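First comes the structure, then the notes that go with it.
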Amino acid sequence: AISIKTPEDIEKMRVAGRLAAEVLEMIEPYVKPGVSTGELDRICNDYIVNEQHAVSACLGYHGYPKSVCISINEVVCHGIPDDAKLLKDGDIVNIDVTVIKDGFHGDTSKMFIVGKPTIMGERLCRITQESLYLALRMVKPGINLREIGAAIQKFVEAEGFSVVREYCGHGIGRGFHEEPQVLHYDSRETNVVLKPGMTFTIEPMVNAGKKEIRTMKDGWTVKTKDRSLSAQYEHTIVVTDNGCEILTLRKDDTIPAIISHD
Ligand SMILES: O=C(O)c1ccc(-c2ccccc2[N+](=O)[O-])o1
Ligand SMILES: [Mn+2]
Ligand SMILES: [Mn+2]
Ligand code: NA
């Protein structure tokens, strides 16, 4: 059941969200040509455990083997860190982190462009982040999630891209995935009116090509059916009385932590 977080819980969410965002800030320098997704994962976990004194929520979730998800180019999500997978020039990579601190979760991801960026890669990532931003700018009490989902899709599709249907944002707090589901496209099933105190994520997965995906035989790795590029950005937020506050904001984000509509 969708719950309203207390001022105390919200503060714990701010701490967890900050830590998650800081893992992404910390790993940035390591995302260079020649590094393996495997070592990047080890680097993230060492930081989370030893420095943040927190724990990755992904490690073991539904059986996930690693601490963070790392997806490259045509891989849509759930890419498994591998010691034999090296980043290369032109690659676009998503690193998705979720940490648990004092009982609460912080969930966020971002795209990193490796080496010399490609105009196409750079555009898919920019548009994807912008679809997330426009959605965040719509968040406030009274609005229906169906509206936000419809807006993301409309913006993305106008760019000639597509929105992955199999995955969605979600409520979050003491649990990794709580209600409600946050669809990134228009669905006749969606009907959720936002209220202050609600905490959830927005994390659109955008394909340069067709929306259809395929799961690899390792039971986790998801790729675009047509093998086109795919990007995703994610933030955890809390609905306020007149808008929202992004709990996982990073220094490289080009959107304010607090979004006011007064
Ligand atoms: O951002 C998320 O909500 C997210 C990322 C990855 C997962 C997830 C979901 C189901 C099973 C395993 C994972 N995971 O992170 O290992 O959820
Ligand atoms: Mn995530
Ligand atoms: Mn999430
Ligand atoms: Na990708």
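Note that chain A carries Swiss-Prot numbering, so the residues on display, from first to last, are 2-263.
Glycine is treated like the rest: Cβ placed from N, Cα and C.
Listed in Swiss-Prot as a mutagenesis experiment, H79 to A is described as follows: Reduces activity 100000-fold for the Co(2+)-complexed enzyme, but only 2.6-fold for the Mn(2+)-complexed enzyme. DSSP assigns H79 (mutagenesis position) to coil in the three-state reduction, outside any helix or strand.
Swiss-Prot lists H79, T99, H178 with the feature substrate binding site, giving experimental evidence as the kind of evidence. Under DSSP, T99 (substrate binding site) is assigned to a strand (E or B) in the three-state scheme.
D97 (mutagenesis position) is surrounded by 22 other CB atoms, counting those within 10 A of its CB over all protein chains shown. While the structure shown retains the original residue, Swiss-Prot records the mutagenesis experiment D97 to A, E or N with this note: Reduces activity 50- to 580-fold depending on the metal ion bound. Binds only one equivalent of the divalent metal cation with affinities identical to the wild-type enzyme.
According to Swiss-Prot, the feature divalent metal cation 1 binding site maps to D97, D108, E235.
For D108 (divalent metal cation 1 binding site), the number of other Cβ atoms no farther than 10 Å from its own Cβ, over all displayed protein chains, is 27. The divalent metal cation 2 binding site annotation in Swiss-Prot covers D108, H171, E204, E235.
The mutagenesis experiment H178 to A is recorded by Swiss-Prot, whose note states: Reduces activity 9000-fold for the Co(2+)-complexed enzyme. Binds only one equivalent of the divalent metal cation with affinities identical to the wild-type enzyme. Remark: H178 (mutagenesis position) has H171, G172 as non-local neighbours, by Cβ distance under 8 Å and separation of at least 6 in sequence.
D97 (mutagenesis position) sits 8 Å from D108 (divalent metal cation 1 binding site), taking the CA atoms of both as reference points. Counting only the Cα atoms, the space from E235 (divalent metal cation 1 binding site) to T99 (substrate binding site) is about 11 angstrom.
Of the listed binding-site residues, namely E204, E235, the sparsest CB environment within 10 A is found at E235. Look at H178 (mutagenesis position): DSSP puts it in coil. The distance from the Cα of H79 (mutagenesis position) to the Cα of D108 (divalent metal cation 1 binding site) comes to 14 Å.
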